[PDB]
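**Student:** What follows is a structure written as structure tokens; I'll ask about it next.
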Amino acid sequence: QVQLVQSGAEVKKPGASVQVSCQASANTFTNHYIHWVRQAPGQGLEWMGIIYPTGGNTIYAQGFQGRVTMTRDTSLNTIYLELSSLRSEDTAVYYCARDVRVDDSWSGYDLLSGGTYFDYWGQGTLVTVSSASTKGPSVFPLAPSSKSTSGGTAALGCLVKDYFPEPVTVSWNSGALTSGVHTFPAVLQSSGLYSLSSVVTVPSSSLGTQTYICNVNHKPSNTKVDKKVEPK
Amino acid sequence: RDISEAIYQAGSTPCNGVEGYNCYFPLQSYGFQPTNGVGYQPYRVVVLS
Amino acid sequence: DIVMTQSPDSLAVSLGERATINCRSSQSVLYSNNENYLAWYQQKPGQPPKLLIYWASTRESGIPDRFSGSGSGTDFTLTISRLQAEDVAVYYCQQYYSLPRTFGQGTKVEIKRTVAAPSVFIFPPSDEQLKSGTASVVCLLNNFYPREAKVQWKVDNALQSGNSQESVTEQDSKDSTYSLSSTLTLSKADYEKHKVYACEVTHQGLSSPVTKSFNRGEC
């Protein structure tokens, strides 16, 4: 609904650049400061400074002073922010959460009326670190070794593996199973590529032989997957 | 307001599909009668703007 | 700098219990209008965040009131009465005061972890990743109580880990329980050739980790 809420996604390696967009509705160019911010997966949010969309006046957070670019593209309705000198450590979520509007009778560039506390729709966005091991879909057999398979405590099938495109619909849920997926995460290994351990619950007979498969389509790589991973 | 028959009475509990002490249904029967007193007796009514 | 910092870092009461999330700034939250320019926010898993209070104590649209409180100079208390279901989310204060200001550290609201240990389903992977890759001490859990989680990922049947890494699911099960995953450093044949590879998992009421592993040559 709020057009000022964020849009788009990217992936880029160390020393690359990045981009963003929004739209002139709700907290539009006539209705707030376009106070962009970012957050890492491991952390709370931090400011990327402030923009006034018409005329395009700005302030930057000093932690990013040499790493940032801005745009008064209000004819395109877009506070089209950008970034430069990116790093693997720069890989983060990004958002366009608007300022709480002007609080007085006055008029102008009110860049003294905000901070951390953005008060309108963020919508979200992301820039992935392309320093990681870029690769296609894989579904590693999370189904157990001979000591752990064919018992009522077991689980079967496979999860997303070997690609920096680590997110996938794996979960031992490729239609050969369609429920009971243990949500064991697709966390990155040291190269940034997936190392998922998700598996689907089953009767103790299926837990020793069943044709379980993961829908492990590497999402940042766009390609589909359905790889089998049968116990024992 | 509330042109519905769902559970409504709780939110501290998860409100599972059990319409009892877990999370009650609000729209109990409205059945007044002429055997009651003049104020307990029902009215048939209309309103407009 | 303004330095908004939270007090609890997480909440772990049962649903319908009574709680608060609290913060203190370093200083300077009043402007000499005296409205206190701070707010309170949440975001659940994968959400862009939203406010739940603004101008210290003005509630957001449709806010639960039990899950809403106030700011008061440098220090603040967001209410968490009647701990609502699906309210378990990252939550913190935010400084509206001046341009460099920061959100607080996203303190996690959660359901109370039961005594439940995870299921022993874990082992080294099947042949397309074990023999076609590495027979390492791969680890797993299902329905574990998150409050004192543990895992195993070592060779020679150690029932522990160190050269290992892991992650946990959302607390969606009735025990406040989560699924879990992990992996371990070993030689691609040597982790199976050793006396066992560990795969064990433990939780907030587990007396020891669940017996997930592969025996010597079973990996």
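Shown for chain B, in order and in Swiss-Prot numbering: 466-514.
Cβ atoms are placed via backbone N, Cα and C, with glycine included.
Here the residue is the original one, while Swiss-Prot reports the published mutagenesis B:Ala475 to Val with the comment Increased resistance to neutralizing antibodies. Quoted from Swiss-Prot, the note attached to the natural variant B:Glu484 to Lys states: In strain: Beta/B.1.351, Eta/B.1.525, Theta/P.3, Iota/B.1.526, B.1.1.318, Gamma/P.1, Zeta/P.2 and Mu/B.1.621; May enhance affinity to human ACE2 receptor. Record note (Swiss-Prot) on the mutagenesis of B:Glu484 to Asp: Increased replication in human TMEM106B overexpressing cells. Quoting Swiss-Prot on the mutagenesis of B:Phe490 to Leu: Increased resistance to neutralizing antibodies and human covalescent sera neutralization. Quoted from Swiss-Prot, the note on the mutagenesis of B:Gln493 to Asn is: Reduced host ACE2-binding affinity in vitro. Swiss-Prot lists B:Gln493 to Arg among its natural variants, and the accompanying note reads: In strain: Omicron/BA.1, Omicron/BA.2, Omicron/BA.2.12.1. Annotation of the natural variant B:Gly496 to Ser in Swiss-Prot: In strain: Omicron/BA.1; the original residue is retained in the structure shown. For the natural variant B:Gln498 to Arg, the note given in Swiss-Prot is In strain: Omicron/BA.1, Omicron/BA.2, Omicron/BA.2.12.1, Omicron/BA.2.75, Omicron/BA.4, Omicron/BA.5, Omicron/BQ.1.1, Omicron/XBB.1.5, Omicron/EG.5.1. A mutagenesis experiment is reported in Swiss-Prot for this position, B:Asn501 to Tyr, and the note states: Increased binding affinity to human ACE2. Looking at Swiss-Prot, you'll find the natural variant B:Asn501 to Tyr noted as follows: In strain: Alpha/B.1.1.7, Beta/B.1.351, Gamma/P.1, Theta/P.3, Mu/B.1.621, 19B/501Y, Omicron/BA.1, Omicron/BA.2, Omicron/BA.2.12.1, Omicron/BA.2.75, Omicron/BA.4, Omicron/BA.5, Omicron/BQ.1.1, Omicron/XBB.1.5, Omicron/EG.5.1; May enhance affinity to human ACE2 receptor. Under the heading of mutagenesis, Swiss-Prot lists B:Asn501 to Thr and annotates it as follows: Reduced host ACE2-binding affinity in vitro.
Could you place these features in context, so I can see how deep they sit and what lies close by?
**Tutor:** Taking a C-beta cut-off of under 8 Å and a sequence gap of six or more, B:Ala475 (mutagenesis position) has these contacts in its own chain: B:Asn487, B:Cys488, B:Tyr489. In the three-state DSSP scheme, B:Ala475 (mutagenesis position) is classed as coil.
Cβ neighbours within 10 Å of B:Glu484 (variant position), excluding its own Cβ and spanning all shown chains: 15.
B:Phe490 (mutagenesis position) carries neither a helix nor a strand DSSP state and counts as coil.
When Cβ atoms from all protein chains are considered, those within 10 Å of B:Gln493 (mutagenesis position) total 7, not counting its own.
Classification of B:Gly496 (variant position) by DSSP places it in coil, neither helical nor stranded.
Less than 8 angstroms from the CB of B:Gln498 (variant position) sit B:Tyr505, B:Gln506, B:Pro507, each of them six or more residues away in the same chain.
In the three-state DSSP scheme, B:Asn501 (mutagenesis position) is classed as coil. Under a cutoff of 8 A between CB atoms, and with a sequence separation of 6+ in the same chain, B:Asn501 (mutagenesis position) has no neighbours.
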**Student:** I need the CA-to-CA distance for B:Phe490 (mutagenesis position) versus B:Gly496 (variant position), whole Å please.
**Tutor:** 17
**Student:** Rounded to a whole angstrom, what is the C-alpha distance between B:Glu484 (variant position) and B:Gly496 (variant position)?
**Tutor:** 21
**Student:** Near the Cβ of B:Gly496 (variant position), how many other Cβ atoms are there if near means within 10 Å?
**Tutor:** 6
**Student:** Which secondary structure state does DSSP assign to B:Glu484 (variant position), in the simple three-class scheme?
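**Tutor:** The residue in question, B:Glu484 (variant position), is coil (DSSP, three-state).
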